[PDB]
There are 4 protein chains.
Amino acid sequence: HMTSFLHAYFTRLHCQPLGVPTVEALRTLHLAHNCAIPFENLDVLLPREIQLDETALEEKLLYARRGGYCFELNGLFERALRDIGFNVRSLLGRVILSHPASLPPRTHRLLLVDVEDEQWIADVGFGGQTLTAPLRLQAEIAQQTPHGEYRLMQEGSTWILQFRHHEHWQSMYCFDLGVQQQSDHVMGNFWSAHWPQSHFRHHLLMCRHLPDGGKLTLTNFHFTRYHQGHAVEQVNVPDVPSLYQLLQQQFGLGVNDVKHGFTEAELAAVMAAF
Amino acid sequence: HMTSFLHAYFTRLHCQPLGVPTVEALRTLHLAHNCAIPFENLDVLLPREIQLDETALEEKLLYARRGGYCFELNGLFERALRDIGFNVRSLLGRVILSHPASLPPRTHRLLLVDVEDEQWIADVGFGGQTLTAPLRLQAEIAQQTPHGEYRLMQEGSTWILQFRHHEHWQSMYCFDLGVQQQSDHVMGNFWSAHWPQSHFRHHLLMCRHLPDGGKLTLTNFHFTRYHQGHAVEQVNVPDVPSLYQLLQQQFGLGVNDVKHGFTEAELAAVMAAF
Amino acid sequence: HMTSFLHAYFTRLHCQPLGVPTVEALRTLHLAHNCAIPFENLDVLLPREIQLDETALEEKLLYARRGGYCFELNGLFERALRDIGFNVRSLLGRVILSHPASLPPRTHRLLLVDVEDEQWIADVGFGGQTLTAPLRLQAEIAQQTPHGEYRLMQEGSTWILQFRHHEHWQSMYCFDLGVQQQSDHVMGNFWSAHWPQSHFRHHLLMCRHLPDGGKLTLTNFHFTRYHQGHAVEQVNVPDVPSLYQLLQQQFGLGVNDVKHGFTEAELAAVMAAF
Amino acid sequence: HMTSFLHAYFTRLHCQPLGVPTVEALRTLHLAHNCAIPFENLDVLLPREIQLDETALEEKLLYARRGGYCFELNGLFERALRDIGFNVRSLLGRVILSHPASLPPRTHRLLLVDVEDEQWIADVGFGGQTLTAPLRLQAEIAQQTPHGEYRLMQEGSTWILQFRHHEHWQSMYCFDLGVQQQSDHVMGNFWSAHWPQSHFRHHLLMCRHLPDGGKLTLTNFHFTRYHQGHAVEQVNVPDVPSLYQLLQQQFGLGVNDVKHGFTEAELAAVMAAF
């Protein structure tokens, strides 16, 4: 089967339809998504509200060929997996990367999927280190992904996500299986986009994934290409115009669109802040 | 003559082209505008940034059939008068209606037009009591307008403005002939739309003008019709849906539009705040 | 891109600019037009010549907010599609609805559009049953439209067109792909507006389209509203004044305008003939 | 006193207000009119209906600076004289110049004025030989006018108008004092503009009067200037463009105007017929 949405979804993913919800279907759609729809926080910097209703998501991520973060990316992904027949629901977790003194709020969204009597967690909106393949809900088991190796702890009811780095597990963010509501994401988005100290308001962030363990990475003017998890080439874009181009070339950003597009002069005012 | 803009301007004004800049041309364009393009602050309430560059103004006020306030309305109007050949520039003044303890900032935009060796001030953006016809820059001279009698005044380099209220004269705003720059309006819009105590963030405001001294007036759910300056009929809309309709019927608000449109559920969230 | 015309065109269509000529652009512009610019023959009844040069069309259909028929509507539409970049030319066909004894002259104008290597026919000027969405030039293929099912056909170099009436198919008009010239339309308009037996000289005809398969229909004093192709409500306007109002309310006719406007007393004289 | 109309009337007549209805006031207004508002039949040739309601007359003869004939010219004039306080009413007469076999219909309009206990007939719409000064209602009395000498017969109740030519009285048209109604003029206009054999449909006619017994005269391309009733200079305009110019120069025709104006290409199609 294929719903109106599901249609342009596959179309944007440069991928072939799938009607049977299986671990393999997940396996691929995940990577598909990770390579087609970039991680971007541009609507936060050029001030511009982020809707999270399936429709705004559809028009932003699919039709306008734009990116987003936690809430937008996994929001779209969740819909797709749902329309394909999977069993999904979102979860909120706490970003602990910076290794904070005290647990932070539920800033991050992610998906919980029930495929073939097991429980997996798919997440395409974490940015730089997002997963690129479902993982099984189990501790210790060093799970493998096209772009890295991860391990999930089991501290109580709550879980922690980790990934290898210099031969030692590193925790990315914690989370439990509690139900969440749209509003809970709206609040999450509200925090992330508007709390003054949120890092998303202090620098442009883009990140897209490539087929063979490669990925792209923008952080203001610092562009970086990676292969099999290695820093191959690091260009420091010299100007706004040049960057405007880089956004469309490398990340495939839909710079035009009645609604979600944005002039190059706008990108300039944004980078001007820094 | 007629520029691409000037075209849809006349089209929106349900009016016939004019190529000669004269007091009479002004006289009508003003009233035209006042009846076609409503005074609305809806983008302030449903959070949504207000661009002021001619193009965003064009797409919001003309193509999407939406309204605006000070900055947007007179901004569009200024362009028109300019393309038609008049001699115009905006001015900023201070809203003193509430009769404040100390002079408020430059919140209000208005136009200064030089037609046939004299100086007039056109203003379609003040809302409820806006002018509906140019006025001459002169003191005492009780000037007349299709919807009221306004007396201008003096006091140093600044000029006050008033309208017959009850029967005594109630100072509205005031200003000076100092040059202003786009940014000066952007700041003005910033203030108005974001300063927490700005009244525009605390209630929906709509106002449209009619041919024979009549006008419409919405303040949240309080709708009011006026004839020859009199309160004929005052309906208190009972629900969001009903109001959504009233916006399109009575004020002719372009509720759809890829860009500047807005769902009815959005209007609900906005009115829900009150 | 957007030409001076194209501007107020979009403005009148209460629609957002489009710069890329694609079947989808056509799809919407068509429906846009069908709902914005009414089908009217009023200039035929109150005697008043119908110019067909782009400018008179512009001033009548756009600025004055008035309607027209075959020649005027598709003439305006053709310009738009052209300025937007499509590949169009008009065609003349013969109205065979009444199922005439012998083929009638070329009374009806319609458009031929070449979009994405195929040929479509757009027509917003046929009135009551006009198309509301392009159709592909192909036989048998029961094509679908927001307001009906139209089946096209063959028979030599000519093509017939029909719509599901009652439940049998009732041939409407027909045509061929032969080139036409402005004069050919002027003659067509001459016929239609002056040949004594032309039905257009014997009754007022107005018809406007609505978003959800609905449409309005005036035939003298017989007003009718339709939903999803059904006669919901049929009012028989009781007087000229009342009708004058109905023209502005329901069809949004620009009853004023230095040029193309018309007093209410004029409408009375027109209806008085019947 | 001075009414809104009366205003632009005097303004078009390049004349000074008059508030007292006296033979002298008539004497001058007549000549004023005769020199300011030309005799023209252009709306008949480029097909274009002729309204006769005071308003269409106002907008055509005054604001658009255009001309007209019997019905239009005397229609406007009658209003003026009325607003100035005179006692007037129109009369219909029969044009007998061509010396017809049988009396023709009531094609010509003219005014009857009651000033200082006497009855005068003013007429500015007869064209070439129109009067240029009121005349007294009396037989034989060879009356004098700035541009000629006239004599009124008394054949029964009906009167005949004549003027000198080769030392013998010549009859221009007959008429009686019967009341007329607007409609009677509308019918007169209808005849003149639409009866196939009406001469007004077979050639352009223009004629304007000058201060010192001079007058201008166009008949298609044949232009002619007269002084003290003599043919001084006769130019045969060589082309449409050149004529378009001549209309604005010599006759002071308002070739532009939202409503009543007309392109030069239109004048070409008109003269093309001949």
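Every residue number used here counts from 1 along the chain in the order it is shown.
Yeah, the Cβs are placed from backbone N, Cα and C, and that goes for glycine too.
Listed in Swiss-Prot for this protein:
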- B:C70 to A (Swiss-Prot position 69): Loss of O- and N-acetyltransferase activities (MUTAGEN)
- B:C70: active site, acyl-thioester intermediate (ACT_SITE)
- B:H108: active site (ACT_SITE)
- B:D123: active site (ACT_SITE)
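Rounded to a whole value, the Cα-Cα separation of B:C70 (mutagenesis position) and B:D123 (active site) is 8 Å.
Classification of B:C70 (mutagenesis position) by DSSP places it within a helix. B:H108 (active site) sits 10 Å from B:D123 (active site), taking the CA atoms of both as reference points. The DSSP secondary structure for B:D123 (active site) is coil. The 10 Å shell around the Cβ of B:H108 (active site) contains 26 further Cβ atoms across the protein chains shown. Close to B:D123 (active site) in the fold, though at least 6 residues off in sequence, lie B:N74, B:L110, B:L111, B:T130, B:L131, each with a CB less than 8 Å from its CB. The Cβ of B:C70 (mutagenesis position) has 29 other Cβ atoms within 10 Å, all protein chains considered. Reduced to three states, the DSSP call for B:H108 (active site) is strand.
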